[PDB]
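Written out below as structure tokens is the structure these notes cover.
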Amino acid sequence: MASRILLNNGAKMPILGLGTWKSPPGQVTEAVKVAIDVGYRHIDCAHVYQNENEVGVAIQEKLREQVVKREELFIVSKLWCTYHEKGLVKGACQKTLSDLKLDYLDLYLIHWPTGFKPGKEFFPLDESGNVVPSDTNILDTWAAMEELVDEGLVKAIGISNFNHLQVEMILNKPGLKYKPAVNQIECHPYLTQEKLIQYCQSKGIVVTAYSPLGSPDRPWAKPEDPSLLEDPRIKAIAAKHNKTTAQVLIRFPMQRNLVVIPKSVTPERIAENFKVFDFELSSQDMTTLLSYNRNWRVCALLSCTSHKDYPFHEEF
Ligand SMILES: NC(=O)c1ccc[n+]([C@@H]2O[C@H](COP(=O)([O-])OP(=O)(O)OC[C@H]3O[C@@H](n4cnc5c(N)ncnc54)[C@H](OP(=O)(O)O)[C@@H]3O)[C@@H](O)[C@H]2O)c1
Ligand SMILES: O=C(O)COc1cc(F)ccc1C(=O)NCc1cccc([N+](=O)[O-])c1
């Protein structure tokens with residue numbers, strides 16, 4: 001119903017945002033422009049997506065056009081794994097700010113709990129293909145994130161792909177100054193995340209659901225993989241409500257008090273995906289969608305499975 005959710009930093013965050021991972025650099029400027037024109041006020045970004053400059057061109061044009069005011073936008077980015085060291089965090093944030101052509105971010109996330117060796121490569125590997133870790137722990141990285149708030153570069157800080165023990169580690173940090181505002185995690189009917197969501201919500205941490213449509217454009221997709229958009233059970237719920245399957249998949253997390261960030265570069269779908277504030281899934285619909293859980297996780301890497309902070313060995 002309401003378009004924004006209150007964060008534990010006192011700011012309001014739009015519950016629907018536009019995802020930008022895999023949005024080609026030659027298409028994402030127009031995608032973000034269209035999104036803002038049709039009502040989006042939250043854009044999910046990351047340095048590792050390699051398209052923040054182009055996202056920034058769109059944001060700047062719409063600000064210049066006075067289609068929107070800066071205070072009305074909620075721009076999110078993420079600290080990549082090769083910048084977990086305390087001496088690199090500010091520069092990483094500043095590069096993102098410069099690319100997005102902003103003087104602050106609304107929310108800055110630790111992208112993954114796994115720190116990697118700094119350098120040009122986003123995934124530094126040893127000769128056998130294991131990622132090369134950094135020895136910097138999540139608590140010291142968190143302290144560096146807190147400094148960004150105190151310097152005015154970001155309004156809120158949070159985490160992404162943290163399991164419950166990792167969230168707990170932050171919450172139990174000696175001398176914790178700012179709690180994480182958000183944990184952004186994969187969540188959809190095949191990976192419903194009940195345990196981790198309940199834990200985060202119980203601590204006042206807002207959960208953002210990524211890959212809500214199952215990321216059908218993920219580069220490692222296989223033909224035999226399950227497909228949310230094609231699941232006849234979900235299509236049936238959509239048909240009953242006279243909505244598209246994507247619209248049901250977006251409304252689902254909204255009714256769990258989650259923020260959701262579907263990605264599209266297709267103008268018609270960008271508009272479609274925003275038309276989700278005028279219908280309600282029943283309790284029965286919600287429980288039925290939850291029943292489709294199969295613990296099917298699309299976003300994880302074999303190269304990281306021995307990293308000490310790999311998040312997905314733990315149940316949740
Ligand atoms: N924190 C993290 O580690 C993390 C990880 C993954 C994702 N994310 C964030 O979450 C965002 C969303 O996740 P995602 O990109 O993995 O996948 P997604 O939003 O689940 O799915 C995107 C795919 O769905 C298609 N699509 C969109 N709307 C549609 C509609 N109405 N009908 C049919 N197909 C539709 C898109 O096609 P077209 O674009 O061609 O229209 C694209 O192929 C990402 O872009 C990123 O911002 C964060
Ligand atoms: O991480 C995201 O937001 C989406 O996925 C990616 C986007 C990119 F632009 C580049 C890489 C990825 C990707 O492989 N992301 C997956 C990933 C990253 C880091 C650590 C782990 N891990 O399992 O520990 C997994």
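Determined via X-ray crystallography, 1.0 Å.
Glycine residues also receive a Cβ, built from the backbone N, Cα and C atoms like all the rest.
In the shown protein chains, 20 other C-beta atoms lie within 10 A of the C-beta of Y49 (mutagenesis position). Residues or ranges marked as active site, proton donor in Swiss-Prot (evidence: experimental evidence): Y49.
For 10-19, 211-273, the entry in Swiss-Prot reads NADP(+) binding site. A 10 Å cutoff on Cβ-Cβ distances gives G10 (NADP(+) binding site) a total of 9 other Cβ atoms nearby, all chains included.
Sequence-distant contacts of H111 (mutagenesis position), defined as residues of its own chain at least six apart whose C-beta falls under 8 angstroms from its C-beta, comprise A46, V48, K78, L79, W80, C81, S160, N161. Taken from Swiss-Prot, the feature substrate binding site covers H111.
Where Swiss-Prot documents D44 to N as a mutagenesis experiment, the accompanying text is: Reduced glyceraldehyde oxidoreductase activity. Summarising the environment of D44 (mutagenesis position), the number of other Cβ atoms within 10 Å of its Cβ, over all protein chains shown, is 26.
Under the heading of mutagenesis, Swiss-Prot lists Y49 to F and annotates it as follows: Complete loss of glyceraldehyde oxidoreductase activity.
For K78 (mutagenesis position), the Cβ neighbour count at a 10 Å cut-off comes to 25, with all displayed protein chains included. Quoting Swiss-Prot on the mutagenesis of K78 to M: Reduced glyceraldehyde oxidoreductase activity.
Record note (Swiss-Prot) on the mutagenesis of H111 to N: Reduced glyceraldehyde oxidoreductase activity.
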Subject >> Fewest-neighbour residue among binding-site residues, criterion Cβ within 10 Å, set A221, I261, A271 >> reply: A221
Original post:
For the binding-site residues listed here (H241, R251), which one has the lowest count of neighbouring CB atoms within 10 Å of its own CB?
Top reply: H241
Subject >> Rounded distance in angstrom between the Cα atoms of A271 (NADP(+) binding site) and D44 (mutagenesis position) >> reply: 17
Subject >> Between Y49 (mutagenesis position) and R251 (NADP(+) binding site): CA-CA distance (Å) >> reply: 26
Original post:
For the binding-site residues listed here (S211, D231), which one has the lowest count of neighbouring CB atoms within 10 Å of its own CB?
Top reply: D231
Original post:
Where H241 (NADP(+) binding site) and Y49 (mutagenesis position) are concerned, what is their Cα separation in Å, rounded?
Top reply: 35
